[PDB]
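A short worksheet on the structure shown next.
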Amino acid sequence: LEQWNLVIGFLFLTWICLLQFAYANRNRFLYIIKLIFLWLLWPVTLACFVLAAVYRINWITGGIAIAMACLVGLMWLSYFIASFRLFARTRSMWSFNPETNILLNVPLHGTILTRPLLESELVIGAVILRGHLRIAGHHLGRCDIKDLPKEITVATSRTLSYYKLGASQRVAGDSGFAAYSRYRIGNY
Amino acid sequence: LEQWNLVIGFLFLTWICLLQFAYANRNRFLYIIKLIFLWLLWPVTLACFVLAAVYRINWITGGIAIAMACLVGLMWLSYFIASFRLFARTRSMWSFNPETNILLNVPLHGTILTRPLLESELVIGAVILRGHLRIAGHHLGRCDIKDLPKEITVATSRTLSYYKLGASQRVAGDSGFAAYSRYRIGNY
Amino acid sequence: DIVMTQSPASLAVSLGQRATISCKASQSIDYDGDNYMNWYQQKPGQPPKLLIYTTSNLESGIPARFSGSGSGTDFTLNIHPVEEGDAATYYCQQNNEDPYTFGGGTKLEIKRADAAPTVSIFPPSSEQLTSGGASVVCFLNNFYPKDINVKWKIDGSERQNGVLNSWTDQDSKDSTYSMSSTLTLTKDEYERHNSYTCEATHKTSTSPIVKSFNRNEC
Amino acid sequence: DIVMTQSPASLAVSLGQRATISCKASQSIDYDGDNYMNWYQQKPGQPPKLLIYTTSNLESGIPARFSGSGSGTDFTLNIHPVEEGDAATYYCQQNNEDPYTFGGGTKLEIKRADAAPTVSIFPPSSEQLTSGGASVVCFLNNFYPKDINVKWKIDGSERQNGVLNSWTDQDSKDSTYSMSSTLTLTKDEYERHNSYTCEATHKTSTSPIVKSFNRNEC
Amino acid sequence: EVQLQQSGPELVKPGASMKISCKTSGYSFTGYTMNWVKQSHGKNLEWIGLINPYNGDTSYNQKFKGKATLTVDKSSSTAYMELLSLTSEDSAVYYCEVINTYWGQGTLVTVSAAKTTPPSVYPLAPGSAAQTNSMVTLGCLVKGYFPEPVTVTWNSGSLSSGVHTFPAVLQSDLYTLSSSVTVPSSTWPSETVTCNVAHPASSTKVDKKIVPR
Amino acid sequence: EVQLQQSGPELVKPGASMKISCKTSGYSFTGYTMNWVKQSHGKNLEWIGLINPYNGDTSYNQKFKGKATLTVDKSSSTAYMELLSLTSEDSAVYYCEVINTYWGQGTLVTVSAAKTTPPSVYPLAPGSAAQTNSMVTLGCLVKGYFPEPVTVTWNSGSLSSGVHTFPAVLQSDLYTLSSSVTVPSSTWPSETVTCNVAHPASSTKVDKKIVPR
Ligand SMILES: Cc1nc(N2CCC(N(C)c3cc(C(=O)NCCN4CCCC4)cnn3)CC2)nc(C)c1CC(C)C
Ligand SMILES: Cc1nc(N2CCC(N(C)c3cc(C(=O)NCCN4CCCC4)cnn3)CC2)nc(C)c1CC(C)C
C-alpha cells in the first residue's frame, strides 16, 4: 500500500546523504557504499516497473511498463557482460563497479590501488592537497610530490594504456600537482 | 494507487540516463538538466514522506515520517538561505545550483564562465584534451594552452579567492595541462 | 590590521654567499593551514618585481636562487648565491586579510673590493655666472664602501655652508657607490677667492684625496 | 604489422645548424587522434636515450633543442642547434600496436674543419715475436673526414694481405675520426724485410702522409 | 605579455582632485582584477584597493576610503583612480598591478602649491686638474627646476656605459641634480657630447653641449 | 633515480638456454612494467616483450614467442629473461627498460661453439725513428682473444682522456683490437705507462707496461 512510498522516501534520503557527503569526501568505505547503492538503483527501477505493470490500470500502461522493464533488463545484462569481460582481462574485483568498465591502477608504495575511471583520456592529472593524493578525482591516501608514481596504467576490455609522469610542481610546501600523459598502448 | 510507483520508476530511469551520459559528457544544457533534476530530488522526498505520513498504518510510522519530512524541510530552507546569501554576494544566477555554494569564475575570451565548485582548494587543475578545456571537471569550451587564463577566482559566501596560473605544459600538440594555485584571499 | 616587521633594515653580503631576509607578522597570517606571503624586489626607479607567492612558490621566470620559507608568524627569504644584480630592496606582503600590508623593506647591499673615488672637480659654468650664480660641483665616482665625507676648502678655509651631497644607489653593473658634492654660491663670494679644492676622505687610503682648481688659468 | 622507415640512413651537418630526421610509417599509427612515436638517441657502447614520446613530448631532462613533429605516417625529429655532442644514432619507435617496432636508425655526423692524421707506425713487439708472430700496427688519429685509405708497402711493394682496419666512431670531445691499421705477419716474412711504410692518402693534403721504420736502428 | 601604461607625472595643488589612468594591453581587460598601490618616500608601499572590471565592485583600504575611488572603462581598457582632497601626505608613486606580477611604471603625484619652473641647465667642463688623465669626466648640472622628475640622457641615448645620474635634492622649493659621463680622452672635444634634459611637467627639452674652458 | 643492473656478458653454446637478470633499484619493483629489447648487429633494435611484475602477465613479440620467457622475482627485485634454443641469430645485446627512460647496460650474448682464449696482450713502443710527434703516442695491441668484450684502460683508470680504443675485428674465430694513448713527450718514459686489459669471459686482467725499444 504505502510501504513502497516510505521505502522510496528512505532511499531518496539515503541518496541525498551520500551525494552531499561522498562528493566532498572520498573515503574508501563511503565510496564503496555509494557504489553499492548505485548498483542497487537498477533492480529498484526494475521492481518499480514490474509492480506498475502487474497492477496496470489499462493495457497501454502495462505494455509500456513491461517494455521499459525489458529495456532496463537488457541494459543490465549488457553491462554485466562487459564487467565480466573486464574482470577476465584484469582479474580484479573492482571491474564489477557500476560506474564504468575502465580501471586505473596506481602503483602506490608497494601496493596497486585500482579505481574505476570514468573515461580513458590522454592526460590524467594528480593533485596533492595537504599531503593527500587524488588522481582522476580519487583519494589514494597520503603521499608527497617527490615519491609520486612515475608510471600508472589504465585497463579496459581489450586494451591497456600506460602513462608516465609529466611535469611535477610543488605548491605551498606540502601541496602539489602533476600530470600523467599516455606514451604507450597495449591491445589484448 | 500505482501511479506513484510508475512515476518513481520513470524518475529512476531518467536519473540513470542522466548519470550514464552526464558523467562522460559535460554539455552545458545536459548539466543544467541534471542540476534541475537534483533540485527536484528534495521535493520528491518531501512528497513521499508526507504521503507516507498521511496514510500512516500506525502512529510510530507517521511520527517518523513527519520527523523526516521536517528534517528535509529544514535542510532545504538552510540551503536556500545559503544560496541566497551567495547570490547577494555575487549576484549571479548560478548561486542557486543545488550542488553547492561555491562558484568558479573563469575569465575565458572576453566572457566569464561561472560554474559550481564542489570544494575550494589550494590547487585547481586544468586539462585541455583535443582542444577542449576542463577546469575543476567543468567543460568550458574550446581553448588552447598559450591563451589559457592567467587568473581565475572562486567565490564563496563572505570570501573570494584568487588563483594564478602555475606551470603550464603542452601534451601531444593540441592537448595540454595546467594548474591554478591560490595567491590571495579577500573577505567580505 | 597586520604589520609585517621585516628585518634587518639593511643587509650587506658579498657575491656567491647566502642572504637571508626575515619578516615577522604581528599575528599568524595562516589561512586553512597555508600562509599567503609574497616577496618582491624593487630596483631604484622600477616597480616591484614579484619573486615568491604563497610563501614558497617561485614566480615564473625568477631564478631558482630565491627561496621562500617560514610559517606561522616568522617568514624568511633566502638568496643563494647572491649575485651581481641583487642590489635592491625586498618587501614582504601578506595576501590574506584586507588590507594587504607590506613590510618596511630591507635593502640588500653587495660587498666588493674597496676602490678609490675618481674625484673630479668642475669650475662653475660661465653660462651659470651669466645669471649671477655659481656652483662648484665635485663628482666622486665608483668608490666603495658607501661612507665617504668631503671637505670644501677655499683659500685653505673649510666651508660647511651650501654643501649638498647626492649619493647614488649601488650600481648593478659593478657594485660601486658614486657621490656628488655641490657648493653653491653667488658670484661675489665666488670671485672673492680664486682657489677651490674638493678633498675626499675614504677608508681605502691613508690620506684624503684632493682635487683642486684655481681661478688663475680660467 | 608496422614498419618504420627512417630517412636518410646517414646525415652530416655542421655545428649550429638544423638536423632533420624523417621516419615514415607503413600505416598510420593514430589512436584516438594521437600518434605514439618515441625518438631515441644511442651513442656508441651506450643504451638508447629517450628524447621524445607521443611524437611531440620532450623527455624530462633533455635539452630543449630536440623537437618532435609530424602526424599520420610521416614523422620528423629536428635538432637545432646541432651541437658538439650530438654525434649518435637516432631511432623512431611506435608505442601503439604490438609489436612495437623501431626504425632502422640514422647516424648523425658532425661536420668539422678538415684535419691531418697524426700517423704513427709501431714495430711489432719482441714479446709477440717470442710466439712466432709479428703484426705492424699504424695509428691514424684525429683526422676528418672519415674517408681515408692506408697504403702498406714493404721494400717498395704494396701489401694488401692481412691488412685489417678498425675505424672509431666520431668523437664527441673533438668530432674527429680516428683509424687503425694492422698488417699481420709471421716471423719469416717479417725478417725477410726490414723497411716498412704506412702512408695515408686523405683529402686534407696534396700527397699521402708517409710514416715508416726499419730494423737497422731499432 | 601584459602591459600597464599609466598617465605621466602630475603636479596637483592642495585640496584638489586628479585621475590616474592605467591602460591595459595584451589581455582581456575584464579578465583580471586591478590593484592599486602607493609608495611614499620611495620605500613605504601601501595598498590602496582593487577593482573587478567585469561587474565593477571594488574593495578599498579603510585608510584610503573616501580618498581614492576606483573606476574602469571597458571600452578603452583603461582603469582609473581618482584621488580626492589631496594633501601633502598624498605625494607618492601610484602603481597598478593585475596579478601582483605585471605592474605599471608609476604615476608620480606631487601635491604642492608651488610653481612650475624649467631647469636652467649648465655645462660642466673640466679645469686643468682633470685634463691629465686617460679619460675625461664631463657633467651636466640641472639646476633650479620644479617638480620631479627630470630625465637626463647624454647624446640622446647613445652613451649609457659610464653614466651617473645623481638623485635630486630639494632646496628652496626648487630641485637640483647633477649627471656625469666618463668617455675616453680621444672622444672629446673630438666627438660631440650633449646632455639632453626633458622636463615633462614644463614641456621643456634643453640640449646643452659641453664646451671646454 | 631508477637503476637497472644486468648480468654480464655470457658465451653460450648453440641450442643451450640462458637467463639474463635485470636487478632493479631506486623504486618499488612491482608497479612499473619491464620491457626487454634486443640490438643485433649493433643497430637493429628489436622489441622482445614486457612483463607486469605485480601479477606476472607478459606480452611477447610473436617472433620471440617460444624463444624468450619473461619471469620476475619480487623478493630480490630481479627480472629475468630466458632465451630458449639459442642460435647464431640470437647473438645481440639484450636491454631491460622500465618506462622507456631507464635502461640497463646491456647483456652481450655470444651464441657460439668456439673456444675461449685470453688476450695475448703486446706493447707498442715507438721506434727510434718515430719521434716526429711533439708528444709521444703509445698503444696496446690486444691480440687473439674470444669472445667480445675486452676492457682496455690505461694506467688502471688514470688516463681517461686522449685515449682511442679501436673496435675489434673478428678474424679466424679470434678478435683483435688496438688502443692508443697520446701523452706529452716529457711524460714518457718519465712517467710509467700501463695498458690494463680485463677480459671477463676468461677472468683475465693483464697489466702490461710499454718499454722503449
Ligand atoms: C557481481 C555482479 N554484478 C553485476 N552488475 C554490477 C553493476 C553494473 N556494472 C558493473 C556496470 C555499469 C556500467 C555503466 O553504468 N556505464 C555508464 C557509462 N559510464 C558513465 C560515463 C561513462 C562510463 C557499465 N558497465 N558495467 C552491471 C553489472 N551483475 C551480476 C550478474 C553480478 C554477479 C556475478 C558474480 C556473476
Ligand atoms: C530558486 C530557489 N532555489 C531554491 N533551492 C535550490 C537548490 C538548493 N541549493 C541551491 C543548495 C544545495 C546545497 C547542497 O546540496 N550541498 C551539499 C554539499 N555540497 C556537496 C559536497 C560539498 C558541497 C547547498 N546549498 N544550496 C536549495 C535551494 N529554493 C528557493 C526557495 C528558490 C526561490 C527563490 C527565487 C526565492
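Using Swiss-Prot numbers, chain B covers 17-204, in order.
Cβ coordinates are placed from backbone N, Cα and C, and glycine is handled just like the others.
Within the same chain, no residue at least six positions away from B:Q19 (variant position) has a Cβ under 8 Å of its Cβ. Per Swiss-Prot, natural variant B:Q19 to E is noted as: In strain: Omicron/BA.1, Omicron/BA.2, Omicron/BA.2.12.1, Omicron/BA.2.75, Omicron/BA.4, Omicron/BA.5, Omicron/BQ.1.1, Omicron/XBB.1.5, Omicron/EG.5.1.
Every protein chain considered, the tally of other Cβ atoms within 10 Å of the Cβ of B:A63 (variant position) stands at 15. According to Swiss-Prot, the natural variant B:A63 to T carries this note: In strain: Omicron/BA.1, Omicron/BA.2, Omicron/BA.2.12.1, Omicron/BA.2.75, Omicron/BA.4, Omicron/BA.5, Omicron/BQ.1.1, Omicron/XBB.1.5, Omicron/EG.5.1.
Spatially close to B:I82 (variant position) yet at least six residues away along the chain are B:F65, B:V66, B:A69, judged by Cβ distances under 8 angstroms. One natural variant named in Swiss-Prot is B:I82 to T, and its note says In strain: Eta/B.1.525 and Delta/B.1.617.2.
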Secondary structure at B:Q19 (variant position), reduced by DSSP to three states: helix
For B:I82 (variant position), the three-state class that DSSP assigns: helix
